[PDB]
Amino acid sequence: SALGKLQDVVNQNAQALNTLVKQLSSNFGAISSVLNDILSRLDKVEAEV
Amino acid sequence: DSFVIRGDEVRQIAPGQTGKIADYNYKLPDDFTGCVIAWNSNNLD
């Protein structure tokens, strides 16, 4: 519990990076979050949207 | 650019499409600037 300040900094860095990576799995309204699905399920005009 | 096609194919005359006319015959680029004009010349037959 003494090193709470440094462990909090390490935890915030790991939490920020894991949040940034987990956001690759999000759709944001898209048909899939896997970019290769979009490029294979749709024609190029709809895929670009 | 001018030609005759069957009426069902006219939907392929647009940028970024796919199908026999758009793939093997007349392809418009994805950033095409222009107008596509068509009419059924059915009285020609």
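We're sticking with Swiss-Prot numbering for chain B, so the shown stretch reads 398-442, in order.
For this deposited structure, the header notes the method as electron microscopy, 3.0 Å.
Here the Cβ of each residue, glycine as well, is placed from N, Cα and C on the backbone.
Counting only same-chain residues six or more apart in sequence, none has a Cβ lying under 8 angstroms from the Cβ of B:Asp405 (variant position). For B:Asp405 to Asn, Swiss-Prot lists a natural variant annotated as follows: In strain: Omicron/BA.2, Omicron/BA.2.12.1, Omicron/BA.2.75, Omicron/BA.4, Omicron/BA.5, Omicron/BQ.1.1, Omicron/XBB.1.5, Omicron/EG.5.1; complete loss of interaction with host integrins.
Quoted from Swiss-Prot, the note attached to the natural variant B:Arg408 to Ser states: In strain: Omicron/BA.2, Omicron/BA.2.12.1, Omicron/BA.2.75, Omicron/BA.4, Omicron/BA.5, Omicron/BQ.1.1, Omicron/XBB.1.5, Omicron/EG.5.1. Its Cβ placed at the centre, B:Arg408 (variant position) has 11 other Cβ atoms within 10 Å.
Recorded in Swiss-Prot as a natural variant, B:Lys417 to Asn carries the remark: In strain: Beta/B.1.351, Omicron/BA.1, Omicron/BA.2, Omicron/BA.2.12.1, Omicron/BA.2.75, Omicron/BA.4, Omicron/BA.5, Omicron/BQ.1.1, Omicron/XBB.1.5, Omicron/EG.5.1; May enhance affinity to human ACE2 receptor. In three-state terms derived from DSSP, B:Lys417 (variant position) belongs to a helical segment.
One natural variant catalogued in Swiss-Prot, B:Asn440 to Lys, is accompanied by this note: In strain: Omicron/BA.1, Omicron/BA.2, Omicron/BA.2.12.1, Omicron/BA.2.75, Omicron/BA.4, Omicron/BA.5, Omicron/BQ.1.1, Omicron/XBB.1.5, Omicron/EG.5.1. The Cβ neighbour count for B:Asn440 (variant position), using a 10 Å radius over every protein chain in view, is 5.
Annotated pair B:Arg408 (variant position) and B:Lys417 (variant position), C-alpha to C-alpha distance, rounded: 12 Å. Calculated from their C-alpha atoms, the gap between B:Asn440 (variant position) and B:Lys417 (variant position) amounts to 25 Å.
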